[PDB]
Structures are given as C-alpha cells and as structure tokens.
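First the structure, in the form of structure tokens, and then the observations on it.
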There are 2 protein chains.
Amino acid sequence: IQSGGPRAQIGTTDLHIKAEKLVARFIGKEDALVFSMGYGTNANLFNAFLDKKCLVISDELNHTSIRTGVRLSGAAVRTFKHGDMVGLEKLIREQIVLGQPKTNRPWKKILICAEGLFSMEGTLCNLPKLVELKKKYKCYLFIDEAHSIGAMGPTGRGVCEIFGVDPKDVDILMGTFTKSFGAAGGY
Amino acid sequence: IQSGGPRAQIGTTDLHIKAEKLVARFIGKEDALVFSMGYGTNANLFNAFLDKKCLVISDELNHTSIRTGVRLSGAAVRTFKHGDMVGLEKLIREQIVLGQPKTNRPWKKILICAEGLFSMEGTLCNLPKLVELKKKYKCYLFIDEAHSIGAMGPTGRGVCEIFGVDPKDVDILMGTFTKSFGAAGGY
C-alpha cells in the first residue's frame, strides 16, 4: 500500500504502464498519463502550456478545478453563454480581430474548454459544432469527461461515441476514475 | 556618344566601374551605383525595398521625386514639422505603439527621409539628433544630398563632414552630379 516517491524518481511500477496502455486503448487515443487526483490534474495541467499571451474561451458552467488551473498560469479568460454557439463564433471572431489587450498584437494561442456532461443541468455539449469551429478558425479543443466516460454511449466510450465523432479531432481529453469506476485518480 | 542598352544587358563599360569606385571612395562608403537621371533615381528607388506594411516618416519640405517614389511603392506616409525634433520623437513613439491602420499589427519597417540642405529655405538638417533617434528606436535613415555634396564642408564632403558624423550611421545616401559638378546623373 506504500509508494516510493514521485513518478519521475522511483515511483513508477509496471502496473502504471499497464494502466496507461489500457486507458489509451480504451479511449481511442495513442498515449495517456494517470495521476493520483483529478482535482490536482486539472489544477496543475494548464500551467505547462499556457502563458499570459494565450487566451482561453470557456463555458460559464465549468468546474472549479479548471478555473484554478487557468488562474495559476496567467492566461486571459472570456466566457460564453451555456449552449449558445452563435455567441461562441462571434466571440471567437471578435477576439481574433482585437488581439491582446493594451497592445492588440495577435493572440499567441487560443484554447476552448468545455465539459462532456455538466453535472448540474444534465445537458450535453454540442461536440460536432465545436469540432467544426475548431477546424475552421484554427483553435484547440479541451474536453473534460468526468461524468461522461464509462457511463454513456452505446458501449460507454463517452461523448465521442455518442456523437460518432472520430476521437482524433479533440486535442486533449481528461477524466476521473472516481465517478463510474469506483476508484480514485485521473487521466 | 552612344550606349548599347541597359546596364544589365550590354550597357556596362569600364568607365562606369571607375566612376562607381571613385564615388564610393569620395563619399566615405563601400559601394555605389550611378544612374542617368537623379529624378529617375528617386522615383524608382523606394519601389525595391518597401511594401504596404512599411512606414515612411518624411519632412514636410522634401522633393517631389521622393514623393513619387514613395507613392509608387504603396507604403504609408506621415510627416512632421520642419526643424522640430520633439515632434519627430513623439510621432515615432506613437506610430510604434499604434501599428498598422485597421489592424494594429507591428510595422514591418520604419524609414526616415530627410534632406541635407533644403533648397527653398537654405537651412540644414539636424543630423546628430536624427542619428541619435535612429540608434535609439531602431529606425533607418535616408539622406538626399543634392545641394550639399561637393559644395559644403571643410573639404566638400557634404553634411556628414560638416557635423563630424561618421558616414556609417546613415544607411543610404544619394545625390546628383547636376548641381555642383556640371554634369548629369545621380548616385
């Protein structure tokens, strides 16, 4: 029941490797990492590939861990109404035109954050339209499948299975094993 | 008394080479070209290294050939009062901040055009201050020595000699042989 240390020092075993391979095969992607806490995963993720010159467009009903992870990095944030896609397109166009505040230089990066199933409304995210806009305006997509993975779809693969979307147009997927698998951690 | 054709096809002789070397040695620079008309020189110069994304800051009393050469390329133009350097510094700072019109992206290039001696006032250009601002704000300098070369200075080298400025901080110099040398052409 004891671990040695961080995964980069002595912490890795063969079980971690097997779990990563199995998760990657299950989802439909190429590689994966597993962490010991979902909240920690969201909190410490965005800090790695975002700065104060990038921008994040997020739905107004996202989780708190995403908000803390965005706040720790320093990026700018704008939000759109829940379930409105015309507002999302208008906001994307206006923010590409305007540029960084006080300087109007081009945004170094743009990232769109959504949630597979919002666990206060029961509604889903319009994944096809998000992928369409993502393709058109050269943005990026980040999906949080905590309440979706394992429990929804014809075979339980999430929202990509539900919408028949190829799970390749979604840049980053993450979730937790706590909700439908009776365990702890995230990926 | 006859020429063959353009300099790039059959037009070059050894006399052109000797004249170019002699002019380059006389001025204090490394290389030079000679053209058959000063007006044509100014008209067709700027078209080679300027586009619609660069900017030109020129004095309000420049010659007409410079204006036509700038108009043919497509660059933007702003002017400053004659003999005012605080206005020049303020304009440089504001135009670096603002950026390209309608888009506010950074100016791809900035060029400052002046004249060694304005042949309607008899006044000189404040070359030391221009070189100072040029060094500080990373601009470029273009000087038109038509009435200055050959006729002014302790030995007749122009305004660089008058102001003891090293003729290396001035990016491009041009002039004519018509005014003080009793000939035709430009360099």
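Since chain B takes its numbers from Swiss-Prot, the residues it shows come out as 188-374.
Heads up, the Cβ atoms here are built off N, Cα and C, so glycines get one too.
In Swiss-Prot, a mutagenesis experiment is listed as B:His334 to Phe, annotated with the note Loss of activity. No effect on interaction with LCB1. Experimental mutagenesis at this site is recorded by Swiss-Prot as B:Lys366 to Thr, annotated: Loss of activity. No effect on interaction with LCB1.
B:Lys366 (mutagenesis position) has a Cβ environment of 17 other Cβ atoms inside 10 Å. Separation of the C-alpha atoms of B:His334 (mutagenesis position) and B:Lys366 (mutagenesis position): 7 Å, rounded to the nearest whole number. In this view, B:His334 (mutagenesis position) is surrounded by 19 other Cβ atoms within 10 Å of its Cβ, with every protein chain counted.
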